[PDB]
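Participant: Once you've had a glance at the structure underneath, I'll fire off some questions.
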Amino acid sequence: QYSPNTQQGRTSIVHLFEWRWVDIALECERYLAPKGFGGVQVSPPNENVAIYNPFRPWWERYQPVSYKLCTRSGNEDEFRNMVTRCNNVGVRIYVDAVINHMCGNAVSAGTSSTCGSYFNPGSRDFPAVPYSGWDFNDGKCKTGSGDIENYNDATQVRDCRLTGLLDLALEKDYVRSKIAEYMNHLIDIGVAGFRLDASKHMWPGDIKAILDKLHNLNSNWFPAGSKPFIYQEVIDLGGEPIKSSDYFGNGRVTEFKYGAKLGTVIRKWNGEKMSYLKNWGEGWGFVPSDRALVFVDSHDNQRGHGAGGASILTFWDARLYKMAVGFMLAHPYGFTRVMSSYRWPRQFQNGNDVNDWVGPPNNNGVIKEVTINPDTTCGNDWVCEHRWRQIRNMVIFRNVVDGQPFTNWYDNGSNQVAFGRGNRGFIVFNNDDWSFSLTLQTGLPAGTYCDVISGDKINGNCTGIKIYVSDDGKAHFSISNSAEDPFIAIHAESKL
Ligand SMILES: C[C@H]1O[C@H](O[C@H]2[C@H](O)[C@@H](O)[C@@H](O[C@H]3[C@H](O)[C@@H](O)[C@@H](O)O[C@@H]3CO)O[C@@H]2CO)[C@H](O)[C@@H](O)[C@@H]1N[C@H]1C=C(CO)[C@@H](O[C@H]2O[C@H](CO)[C@@H](O[C@H]3O[C@H](CO)[C@@H](O)[C@H](O)[C@H]3O)[C@H](O)[C@H]2O)[C@H](O)[C@H]1O
Ligand SMILES: *[C@@H]1O[C@H](CO)[C@@H](O)[C@H](O)[C@H]1NC(C)=O
């Protein structure tokens, strides 16, 4: 469960949020594989409700109608083509598995689904699966509204409807089998693992029963006995009866405290300062590193739809965001997930964004293709943070230093810190309102290194800042609080 099943040497996955299958296939071949990315988290590949009011929101994909691989991202043929091509180039595919529920109980019956499948939420009828009233938790939930009302009651959190979403009776073998059937179809197609959506809303034991029904990975691409990588979306910020540790037996869990705390520290909110990150990791009350799936922001909380709130850093806060992602990718804690989003017209009214529902770039509901500009950035409103030099290079930094211990820490008692990863990498940050100019012990072998944040190493030369490491392993670093990116990173492979 716990192993990503990524090709050796690749240490991160990227969430290509709302991308079309054909675009992801191309991205695997033209960018992801060459750049060392380990895999891609795709949006739900199963048929969902087509919601027109609001107009095709991103969240309509979290309201299943059937398990037919037919969505705005493409059909099954296109999906299989994507998995095959990505696998052939060593980039894994992780499917966002929405198995906790079906669509909203209030959704109108009809064929307003991404594949034309008929469904009647009112009568609990989903013939395309098929599911009926006996397959839901309506009779098991004890709240007056039928929805989840109190998170202090671990039971209703699991048996009731999350914001109205029809709750599947996961204790039933029939339902467990229909879900496993769907997941095995994908595993045999070639996917390497799954993001279990709303895992907090499922009993650890029900999830385990489903996983036990899963096949080993497709033997045409994976070694015998390979089990699917599982990461469970459990929002545990403490203070609730449900703990993410209860899910350790099924696989990894998303550590949402990670992004929220890194956000307040980097924003320097209420006394926080980077010097405190000296013992970042379990030392901050996070889950064990070998069970953690970490990230700075996710599709959910980058738009206020998840835990983290205001402290969360997103592409909107470019400068601080790159620094946050940089720290995450350099630090040994957890398995890292990189976000890749699209721009939407944020409309803040009384502190909140009224356009947080806006779906991906589209033409009359048809998702726009991801166009690559000559500078390698994306068009059609796709942000493509994974293509930002500072981020992409830190993705490589992680691959390069994989295995190396956290060493040579330094901090000025405020917001200027630095540390290395064995003798394969070193990173320095300046988040103070004054310049940083100091000679530090890097632990790297003497030589000239290209700073991978400001530039790239391009055949015996750096296009950006260069750092000179002496025989001592010492090197001078100068970072002005006015720098575009107030941090420097060098590693064994950016060595001239
Ligand atoms: C959104 C999160 O809500 C909880 O997350 C809980 C959290 O577990 C709890 O601890 C507390 O958090 C608290 C913190 O504990 C507290 O410390 C402080 O920080 O405040 C937080 C709340 O902001 O509340 C939140 C929100 O209910 C779950 O635990 C977590 O699993 C979930 N995330 C996943 C699940 C779903 C659902 O299928 C998706 O929803 C997404 O699709 C849904 C279905 O289309 C959308 O509903 C949409 O359709 C429904 C129809 O039934 C409508 O009733 C609803 O008004 C509409 O917005 C939803 O807006 C969207 O976010 C997400 O994209 C996906 O990533
Ligand atoms: C490095 O760049 C300089 C020009 O800035 C050039 O003289 C030199 O040939 C380049 N070295 C290599 C190995 O391309």
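Here chain A follows Swiss-Prot, giving residues 16-511 in order.
Every residue, even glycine, has its Cβ placed from backbone N, Cα and C.
Pulled the feature table from Swiss-Prot, pasting it below:
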- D212: active site, nucleophile (ACT_SITE)
- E248: active site, proton donor (ACT_SITE)
- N115, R173, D182, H216: Ca(2+) binding site (BINDING)
- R210 to A or Q: Abolishes chloride binding; strongly reduces activity (MUTAGEN)
- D212 to A or N: Abolishes activity (MUTAGEN)
- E248 to A or Q: Reduces activity (MUTAGEN)
- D315 to A or N: Strongly reduces activity (MUTAGEN)
- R352 to A: Abolishes chloride binding; has only slight effect on activity (MUTAGEN)
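Mind mapping these onto the model and telling me what they sit next to?
Facilitator: Cβ-based neighbour count (10 Å, all protein chains) for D212 (mutagenesis position) stands at 21.
Taking the Cβ of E248 (mutagenesis position) as centre and 10 Å as the limit, one finds 23 other Cβ atoms among all the protein chains shown.
A sphere of 10 angstroms centred on the C-beta of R173 (Ca(2+) binding site) encloses 22 other C-beta atoms. Look at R173 (Ca(2+) binding site): DSSP puts it in a helix.
Around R210 (mutagenesis position), a 10 Å sphere centred on its CB holds 25 further CB atoms from the protein chains shown. DSSP assigns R210 (mutagenesis position) to a strand segment in the three-state reduction.
Annotation for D315 (mutagenesis position): spatial neighbours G321, criterion Cβ-Cβ under 8 Å with sequence separation of six or more. DSSP assigns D315 (mutagenesis position) to coil, not to a helix or a strand.
Of all Cβ atoms in the protein chains displayed, 22 besides its own lie within 10 Å of the Cβ of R352 (mutagenesis position).
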Participant: What other residues of the same chain, not counting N115, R173, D182, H216, have a CB atom within 8 A of the CB centroid of the Ca(2+) site?
Facilitator: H116, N152, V172, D174, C175, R176, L177, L183, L185, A213, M217
Participant: How far is it from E248 (mutagenesis position) to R173 (Ca(2+) binding site), counting Cα to Cα, in Å?
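Facilitator: That separation, Cα to Cα, works out to 14 Å.
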Participant: Just the recorded positions from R173, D182, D315, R352 whose C-beta lies under 6 Å from any atom of ligand 1, please, or none if there are none.
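Facilitator: The qualifying recorded positions are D315.
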Participant: Counting only residues 6+ away in sequence within the same chain, which have a CB under 8 Å from the CB of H216 (Ca(2+) binding site)?
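Facilitator: Residues satisfying the criterion: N115, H116, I163, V172, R173, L177, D182.
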Participant: Counting every protein chain present, what is the number of Cβ atoms, excluding its own, within 10 Å of the Cβ of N115 (Ca(2+) binding site)?
Facilitator: 26
Participant: Distance check, please: Cα of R210 (mutagenesis position) against Cα of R352 (mutagenesis position), rounded to an integer number of angstrom.
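Facilitator: Rounded to the nearest whole number, the Cα-Cα distance is 11 Å.
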